[PDB]
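Visitor: Below you'll find the structure I mean.
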Amino acid sequence: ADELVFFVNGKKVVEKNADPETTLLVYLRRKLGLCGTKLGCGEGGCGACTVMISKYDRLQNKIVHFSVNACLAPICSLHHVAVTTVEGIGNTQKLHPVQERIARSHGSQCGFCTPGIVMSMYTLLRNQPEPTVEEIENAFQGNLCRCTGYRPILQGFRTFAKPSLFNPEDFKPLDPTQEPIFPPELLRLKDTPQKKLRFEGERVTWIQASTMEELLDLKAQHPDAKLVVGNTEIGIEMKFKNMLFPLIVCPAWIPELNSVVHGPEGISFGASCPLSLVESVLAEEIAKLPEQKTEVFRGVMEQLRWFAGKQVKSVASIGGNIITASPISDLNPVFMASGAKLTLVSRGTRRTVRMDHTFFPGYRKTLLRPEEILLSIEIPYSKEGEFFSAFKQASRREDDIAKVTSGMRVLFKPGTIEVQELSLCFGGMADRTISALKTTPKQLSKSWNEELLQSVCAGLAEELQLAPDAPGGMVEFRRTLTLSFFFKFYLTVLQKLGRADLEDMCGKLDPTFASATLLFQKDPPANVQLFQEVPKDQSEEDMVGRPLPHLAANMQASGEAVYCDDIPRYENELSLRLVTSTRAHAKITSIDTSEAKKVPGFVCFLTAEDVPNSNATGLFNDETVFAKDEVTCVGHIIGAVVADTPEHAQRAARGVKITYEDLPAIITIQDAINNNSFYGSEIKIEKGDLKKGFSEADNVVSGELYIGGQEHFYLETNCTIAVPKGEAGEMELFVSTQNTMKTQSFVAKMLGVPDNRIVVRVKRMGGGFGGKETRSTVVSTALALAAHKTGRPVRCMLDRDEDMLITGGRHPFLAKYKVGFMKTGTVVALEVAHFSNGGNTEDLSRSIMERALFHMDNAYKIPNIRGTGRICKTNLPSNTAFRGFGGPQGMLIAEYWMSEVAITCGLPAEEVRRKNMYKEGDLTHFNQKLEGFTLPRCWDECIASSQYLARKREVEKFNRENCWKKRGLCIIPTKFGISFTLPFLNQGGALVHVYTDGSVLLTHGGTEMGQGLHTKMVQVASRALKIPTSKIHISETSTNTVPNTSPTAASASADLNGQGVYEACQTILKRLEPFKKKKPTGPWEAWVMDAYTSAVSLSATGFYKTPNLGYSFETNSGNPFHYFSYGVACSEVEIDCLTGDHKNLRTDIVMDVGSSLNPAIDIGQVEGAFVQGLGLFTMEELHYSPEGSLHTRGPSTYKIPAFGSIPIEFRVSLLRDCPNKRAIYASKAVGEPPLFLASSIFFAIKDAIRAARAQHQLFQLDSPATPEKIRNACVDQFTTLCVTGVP
Amino acid sequence: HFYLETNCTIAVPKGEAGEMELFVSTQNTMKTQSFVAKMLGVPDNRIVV
Ligand SMILES: Cc1cc2nc3c(=O)[nH]c(=O)nc-3n(C[C@H](O)[C@H](O)[C@H](O)COP(=O)(O)OP(=O)(O)OC[C@H]3O[C@@H](n4cnc5c(N)ncnc54)[C@H](O)[C@@H]3O)c2cc1C
Ligand SMILES: O=c1[nH]c(=O)c2[nH]c(=O)[nH]c2[nH]1
Ligand code: FES
Ligand code: FES
């Protein structure tokens, strides 16, 4: 047959024309309208699309439940399953316990990741109603959150395992009998045989094979037929590498491919067995068998720990990993090292082979005949005297791709330490899984000793060569890991020989080496959140300073919260796809749309010619709407395809052929320096006498620092819907933007209509972080144009790869410093030259450099100082605002030379920082006076609560007692100036209505992006009006309610909009006063109705401007900032000197947020900002080709912090008794200032590296301090052999 | 009356907090809002006409 039949939230779906290219995510959202399930990446790395599948498993004979990525699940694989989405488990009328707890524990900020995380936790509970803490963490290996810093999610969910921010005693208990029935029809159908099915789409035919005979017959007659089991590789090939397999066969149903059989030599798994099943089977075997027999099983398990997450492992098959034959397979090295036995079949044939180097003859090839399939793999029992290790080092532990991965096996002659067999196999060192076949033969009959160690390392260094040009780079690191992994195996086998009672023959392990061989384990988290209770006397209805949950948290947990692309399509709505430059700098010689036009549903291709009025856009009017004559970066938008559906728009975009003639490209900061290519002139702040300071200085240190940029990775990408109204040029846009005003202005200028025709509406964003302050408009303008031209609504949401390529990021910085200082650590002179890479338009680049210069002091009084900045103009995507806006880059440079001062003086870093710190009343280098300077309080509190001094003693002891792991510890302060650097942007407006039922509709210029701005404004309005928050509502942000709004940026939006709201409320109260006087007790509703029937206006605007701002670079005078934020963080790390991996052991933060408007939201901002900083300085790296093409375009390669990344002990205190009388209700801004405090981790790492270097001098550590950079800096016997040589 | 356009309403539920937006051929936005809000039992502030 040919109908596809499945269930969704208990409702039967019958699809009569299933297309094999249709994903479950698209089917749920676009066909069924269930938009709780989100698109975050389309490549399995984010979990935002997580749903649960239930089925009756014929082989285990029972109902099973597992999680999947809907973005990679073909609907054609789902016949006779039952899907559950976030909508299926609960809603705001009756929240599931999972939904309730994540909301109430402040686990949801922007909300875009919340459904997927809910479904991960929900699936766990359906499988294990009483999970462990570890099981809970493990449920989320495949889920990302960019806002929360993960802490609150795990803390809320810990309640399921085994003053306060939330109260777990009010959480309703779980009743598992109340979960949805497994669809009774499906149980009835488990008693009918499966028949073969065929589904035909636009391009692809899918056969769901029911028997082995059908599969073999098919592959005999049609060897082209592409096997799909999990689709976790094929889905990537199709979506990202434009590969089309017109015939697909799915064999998942076939019993022989799903069998597990225990044999004498090992356990045989059907090739279609999911990795989840391999894991559960091997775990039971390992628990029950002798250790001597499970060495290989434990190797596989160790790799599967770090293999994707639960969603991928539920459907990814063991045979699929093998045949995919990726160079970076984590399993094939283990299978090759252990000689695992593979059975291959075709119609009428059967052969068995042992995986060895022959199995993989070439890039992504096996020795399978085209008509052959893999039936089974036998993973072997280990023998007496046979030992096994497996290793993986990546950029991040959880859900990442191996840089190097390995399986290692040794067999000893019985009763000896003499080698009978030795196998070292590697991924990530060639275009296939390889064996070190030259090195290992030579060690046969040798004893396991130092000479074998040295011989194998010399062999590996020669045998596993990498060309300077090898894909992925990091050749020194990768080579170093092969030797380092072998060292670990060498030491591990010594220990294993030990436990076999042969310690006399091979050494005992030196106890300072034992930590080298430990398998990773973190430890259960311990968290502390400290904040100040409001006064005893405060009304219970006054929520200012109380930890009120985000007003939309319940709806976010339930998937009812509406983001742009969740808005239903009009019946006549069209889809837009942007077409971008594949050259960094080139002339457009021609455009050929001939193939585009043949795609069904194609409407038109828009280019510069179609722009009605002006093609000049961007904040400084130096950008094109659409390229004209030349392209100036890879990612430069040339045009936009308009089609009926996003699929057809994508296909048509591929048929737009562009011909180019290259022009000289300027890529790097050095390129731009050499070509004098800059945005405007040098910016400079200077004070005192540099000549004099350097002459007075006992010591002078010079150096440079490079700081990599950063992708925002808002979980919701850029999105616009433009709705033309058909009259008078009127158009309404629904946009994920922090900047309604510029969106409106830019659309209006492009169309050539007045601003009064264009309305921009923002309900909420799934994150922004500065990325949607300006760069959102490159989508909005294109969609507006399409809508105008067609007279039809048009929509575009970027795919993650498009968004990462087009919209830019944080500015990379290169700095050259020279610092003068006394032997006491007192700094007397500093000169810093900053360079940033701005890319191909000015955008905010100059203002970012100004803030970096304003923060080049960090917390330190420096009497003689000079900083300069230059913004490089390059052929790269334009970089823009990212939370911190140049602050983090400025301050990291300051801390970097400060670290070298302390080292050079031989004084404790904390004493050097402390004695250079500003004091109350000092002037900054830009002559602003520091009043209400709480930094010393933050410092003293942090030093004391973190027990910094005693912890220094423990770090020193650890470092003396361990050779191959080291700890480091650092405490870092910060000062962060609050207000836009452009004075007039420090303004905000509100509009309030009171309706005659007493209910209040509030709006302001600020946009909700997960920071809890609307929540705070409601708290504010409720205090100002003296009514419960329940009577006040904010529905959205719009240009036609509050005009001329600044972007929601500069951490200032609650300050500005708070005042605006407060003033609007004061006007209403003034009007109600006479009614209050006449009816002093009679309720609010009676005053309102009395005012109304007296014809008194119940609508008011409110407005605020920050007073007394305006700095001059010419005179180094005037205040850029209204006040400053302050905080301190102390962090401890433990590095792996052999791999570059590290654990974040503990972080303690004390943050001055004034009198917090909402301590729950403010702690959440501290934690979220801190963890983005942690990413910036230690994990997140973008790579570009020499020709300026971004390689890094999804979560597979761009590694943001994961649940497993965060400090194990994570303590956050908000400073007590520090009212800030010049912001709303004595609060301070919080969004950006905490981010730089994650430098504490960077400097703790730097400390640990210094200890490692003393073990095996102002060494260079650039940002980010990734495993590559950490490992490479830990110079030893192994790095020496890999960088050039001398054996 | 024989208005050439008869009575007509489009009601668009927003799925959040009882929020609803109505496109109406009416001389009386206020009473439309009131009457909808009262029928549903939500505050006036959720209902836009
Ligand atoms: C987010 C993410 C993270 C990942 N992480 C990792 C990781 O850490 N390590 C790792 O090694 N991989 C990783 N992968 C790769 C992928 O998950 C594995 O390769 C998985 O095992 C592929 O299995 P599948 O059943 O989904 O294969 P499919 O995609 O269905 O098929 C893959 C290939 O195998 C073929 N095939 C399948 N079964 C057979 C058979 N019996 N005989 C012949 N050919 C067959 C198909 O024709 C196809 O060529 C990751 C993928 C994703 C999306
Ligand atoms: O001074 C600032 N101006 C901005 O426009 C902005 N944007 C941002 O994210 N931070 C800041 N800071
Ligand atoms: S959208 Fe499916 S994993 Fe990201
Ligand atoms: S709350 Fe998790 S991505 Fe925003």
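Numbering, chain A: per Swiss-Prot, residues 3-164, 192-1285, 1291-1321 in sequence.
When the header is checked for method, it gives X-ray crystallography, 1.9 Å.
Every residue, even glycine, has its Cβ placed from backbone N, Cα and C.
According to Swiss-Prot, the [2Fe-2S] cluster 1 binding site annotation covers A:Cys43, A:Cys48, A:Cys51, A:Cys73. Look at Swiss-Prot and you will find A:228-413 tagged as domain 'FAD-binding PCMH-type'. The annotation that Swiss-Prot gives for the mutagenesis experiment A:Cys535 to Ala reads: Slows the conversion from the dehydrogenase form to the oxidase form; when associated with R-992. Abolishes conversion from the dehydrogenase form to the oxidase form; when associated with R-992 and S-1316. The feature Mo-molybdopterin binding site is assigned by Swiss-Prot to A:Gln767, A:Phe798, A:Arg912, A:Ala1079, with similarity to another entry given as support. Looking at Swiss-Prot, the entry for mutagenesis of A:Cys992 to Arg says: Slows the conversion from the dehydrogenase form to the oxidase form; when associated with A-535. Abolishes conversion from the dehydrogenase form to the oxidase form; when associated with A-535 and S-1316. Under the heading active site, proton acceptor, Swiss-Prot lists A:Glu1261. Quoted from Swiss-Prot for the published mutagenesis A:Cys1316 to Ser: Abolishes conversion from the dehydrogenase form to the oxidase form; when associated with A-535 and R-992.
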Visitor: Nearest to A:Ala1079 (Mo-molybdopterin binding site) by Cα distance: which of the recorded positions A:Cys43, A:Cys51, A:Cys73, A:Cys992 is it?
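Guide: Comparing Cα positions, the candidate nearest A:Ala1079 (Mo-molybdopterin binding site) turns out to be A:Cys43.
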Visitor: In whole Å, could you give the widest CA to CA gap in the Mo-molybdopterin site formed by A:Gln767, A:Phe798, A:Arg912, A:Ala1079?
Guide: 12
Visitor: Return only the integer: C-alpha distance in Å from A:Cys48 ([2Fe-2S] cluster 1 binding site) to A:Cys535 (mutagenesis position).
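Guide: Roughly 47 Å, rounded to the nearest whole number.
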Visitor: If we check Cα distances from A:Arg912 (Mo-molybdopterin binding site), which of the recorded positions A:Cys43, A:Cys51, A:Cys535, A:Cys1316 wins as closest?
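Guide: Result for A:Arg912 (Mo-molybdopterin binding site): the nearest of the recorded positions is A:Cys43.
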Visitor: What's the number of neighbouring CB atoms sitting within 10 A of the CB on A:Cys1316 (mutagenesis position)?
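Guide: That number is 23.
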Visitor: Find the one among the recorded positions A:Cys73, A:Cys535, A:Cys992, A:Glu1261, A:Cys1316 whose C-alpha lies closest to that of A:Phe798 (Mo-molybdopterin binding site).
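Guide: Minimum Cα distance from A:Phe798 (Mo-molybdopterin binding site) across A:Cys73, A:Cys535, A:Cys992, A:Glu1261, A:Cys1316 lands on A:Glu1261.
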Visitor: Around the Mo-molybdopterin site formed by A:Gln767, A:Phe798, A:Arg912, A:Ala1079, list the extra residues of the same chain whose Cβ is within 8 Å of the site's Cβ centroid.
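Guide: Not counting the recorded site residues, we get A:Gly797, A:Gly799, A:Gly800, A:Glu802, A:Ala910, A:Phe911, A:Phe914, A:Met1038, A:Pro1076, A:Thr1077, A:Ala1078, A:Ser1080, A:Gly1260, A:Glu1261.
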Visitor: Using other CB atoms within 10 angstroms as the count, which residue among the recorded positions A:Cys43, A:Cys535 scores least?
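Guide: So among A:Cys43, A:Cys535, the recorded positions given, the one with the fewest Cβ atoms within 10 Å is A:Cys535.
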Visitor: Sort the mutagenesis positions A:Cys535, A:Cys992, A:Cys1316 by C-alpha distance from A:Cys73 ([2Fe-2S] cluster 1 binding site) and give me just the closest.
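Guide: Going through A:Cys535, A:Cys992, A:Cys1316 one by one, the Cα closest to that of A:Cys73 ([2Fe-2S] cluster 1 binding site) is A:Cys1316.
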Visitor: Could you work out which of the recorded positions (A:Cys48, A:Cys51, A:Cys73, A:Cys992, A:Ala1079) has its C-beta surrounded by the smallest number of other C-beta atoms within 10 A?
Guide: A:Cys992
Visitor: Out of A:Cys43, A:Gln767, A:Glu1261, give those recorded positions positioned within 10 angstroms of A:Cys535 (mutagenesis position), comparing C-alpha atoms, in sequence order.
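Guide: So the list is empty; none.
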Visitor: For A:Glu1261 (active site, proton acceptor), which residues in the same chain are close in space, meaning a Cβ under 8 Å from its Cβ, but six or more apart along the sequence?
Guide: A:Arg912, A:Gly913, A:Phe914, A:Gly916, A:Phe1005, A:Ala1079, A:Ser1080, A:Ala1198
Visitor: Of the recorded positions A:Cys43, A:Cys992, A:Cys1316, which one has its Cα closest to the Cα of A:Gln767 (Mo-molybdopterin binding site)?
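Guide: Result: the closest of the recorded positions to A:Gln767 (Mo-molybdopterin binding site) is A:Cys43.
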